[PDB]
Every structure is written in C-alpha cells, then in structure tokens.
Amino acid sequence: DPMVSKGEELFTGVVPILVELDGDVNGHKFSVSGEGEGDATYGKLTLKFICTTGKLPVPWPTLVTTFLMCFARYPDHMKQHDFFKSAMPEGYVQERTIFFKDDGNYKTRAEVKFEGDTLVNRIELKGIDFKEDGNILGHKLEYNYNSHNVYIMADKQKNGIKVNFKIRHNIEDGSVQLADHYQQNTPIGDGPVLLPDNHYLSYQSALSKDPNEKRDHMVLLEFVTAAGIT
C-alpha cells in the first residue's frame with residue numbers, strides 16, 4: 001500500500017522528539033520544554049521535560065497525557081487503521097478538554113508534525129476553575145502513573161478521529177483523582193488520511209527523576225500498542 005509505505009518510511013528507526021508547552025492554570029503561568037526520542041517499531045517513547053520558568057504549579061502526572069500517538073506500535077494486521085502516521089509529515093492537531101472530577105479543567109491544543117527529521121509537539125494549555133487547595137493546585141497527587149486503554153473512533157464528518165478516556169491519578173491519602181479526557185484530532189494537510197475502525201491504544205507510563213537534574217522536571221518512559229481489531 002503506497003500510503004502505508006509513506007508512514008513506514010517516516011517512523012522506521014529512532015526519531016528525535018521536541019515538545020514545547022505554554023501553560024496558564026488559574027493565572028499561574030509556566031513553560032515546559034521536552035526532548036527525547038520515539039521508536040514506533042517498539043511503540044517506545046523516552047522523554048525528559050523541564051519547567052523552564054521555575055516551579056511547575058501543577059503536578060507533573062497531570063501533564064503526561066498532554067505531553068505522541070504517532071509513536072504507537074500498530075500490529076501489521078492493523079496498519080490500515082493508523083491515522084496518526086498517515087497524517088505525517090504535515091501532521092495533525094490534537095485538542096483536548098480534561099475534566100478533573102470536583103476540580104478544574106484543562107483545555108489543550110497541540111500541533112504534532114515533522115520539523116525536518118524532528119517530530120515536534122507544540123502545545124498551549126489553559127486551566128480554569130481549579131481549587132487553590134485542591135489536589136492539583138495543592139500538589140496532592142503521587143508521582144506515579146497507572147496503565148490505561150484509550151478508545152479511538154473515526155470522526156468522518158471532520159476527516160479525523162475522536163478519543164475518549166479516563167485517567168485515575170493516585171492521591172497521597174490513598175484515594176484517586178479522576179481526569180476524564182475528551183479528545184479530537186484532525187489532519188493539518190489537505191491530503192488523504194487513514195480513518196480507523198474502532199480500536200484502542202494500550203498505554204504504560206513510568207515516571208522518574210534525573211539524579212543530576214536540579215530543575216523541576218519529569219522523565220517519562222511510555223509504551224503504546226494498538227489493539228482491539230483481531
């Protein structure tokens with residue numbers, strides 16, 4: 001399939017990644033830069049994020065979903081359903097609203113695209129209606145992360161996809177903070193794209209710290225595999 005080929009030829013080996021985020025949550029401004037690499041053959045992402053404005057005013061785990069679905073490992077029998085690669089190199093827009101139960105919400109807009117050989121994720125995030133002393137602004141979430149399936153469906157009227165899913169962040173007291181994600185992606189280019197059957201992506205995420213890093217940061221290792229179309 002010369003269309004499946006175009007995608008294969010962009011993601012075959014290790015691809016450098018750059019992420020940039022501009023954020024304002026309840027008027028708490030901040031910026032984050034990330035760098036690392038993806039290897040979609042293994043569904044593998046390795047990234048390190050640095051708050052370049054000082055202290056991040058929200059918990060790092062709350063940003064993980066915001067900070068690259070084009071690096072999902074699609075099994076061979078499922079290559080016809082990989083929208084994300086099919087949009088490259090021109091890329092796609094990823095928009096979310098993330099509703100934190102009993103607290104505020106994030107609204108994000110990202111553009112994911114190649115800049116030469118580098119895969120770039122440029123994001124703007126606005127958070128509103130958060131509580132001062134809540135789980136997010138009061139930093140009460142543990143520095144860890146649970147595994148999660150993400151259900152992708154076609155959005156054929158918009159030539160894109162919609163993705164709906166819940167993340168549960170562990171709170172320090174042992175309870176959980178629900179974060180209900182709503183997502184839409186649309187290609188940036190005018191060309192054809194693969195629009196998938198219903199299927200899901202399986203995520204595993206591991207959060208760690210760079211021992212030699214003094215700035216406020218997060219090291220993220222993710223594995224992502226498409227499934228659910230036998």
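Going from the start of the chain as shown, residues are counted 1 onward.
Cβ atoms are placed via backbone N, Cα and C, with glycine included.
Per Swiss-Prot, these features apply:
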- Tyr145 to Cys: In mut1.9; shifts fluorescence lifetime from 3.03 to 2.74 ns (MUTAGEN)
- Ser147 to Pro: Increases fluorescence at warmer temperatures such as 37 degrees Celsius (MUTAGEN)
- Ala206 to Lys: Abolishes the tendency to dimerize and leads to monomeric fluorescent proteins (MUTAGEN)
- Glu222 to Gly: Suppresses the 399 nm excitation peak, leaving only the longer wavelength peak at 475 nm (MUTAGEN)
Distance, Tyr145 (mutagenesis position) to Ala206 (mutagenesis position) (CA atoms, angstrom): 6
Cβ neighbours of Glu222 (mutagenesis position) where a neighbour is any other Cβ within 10 Å: 22
Integer Å distance between the CA atoms belonging to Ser147 (mutagenesis position) and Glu222 (mutagenesis position): 10
Cβ neighbours of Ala206 (mutagenesis position) where a neighbour is any other Cβ within 10 Å: 11
In three-state DSSP terms, the structure that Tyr145 (mutagenesis position) belongs to: coil
Among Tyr145, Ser147, which are mutagenesis positions, the residue with the most C-beta atoms within 10 angstroms of its C-beta: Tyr145
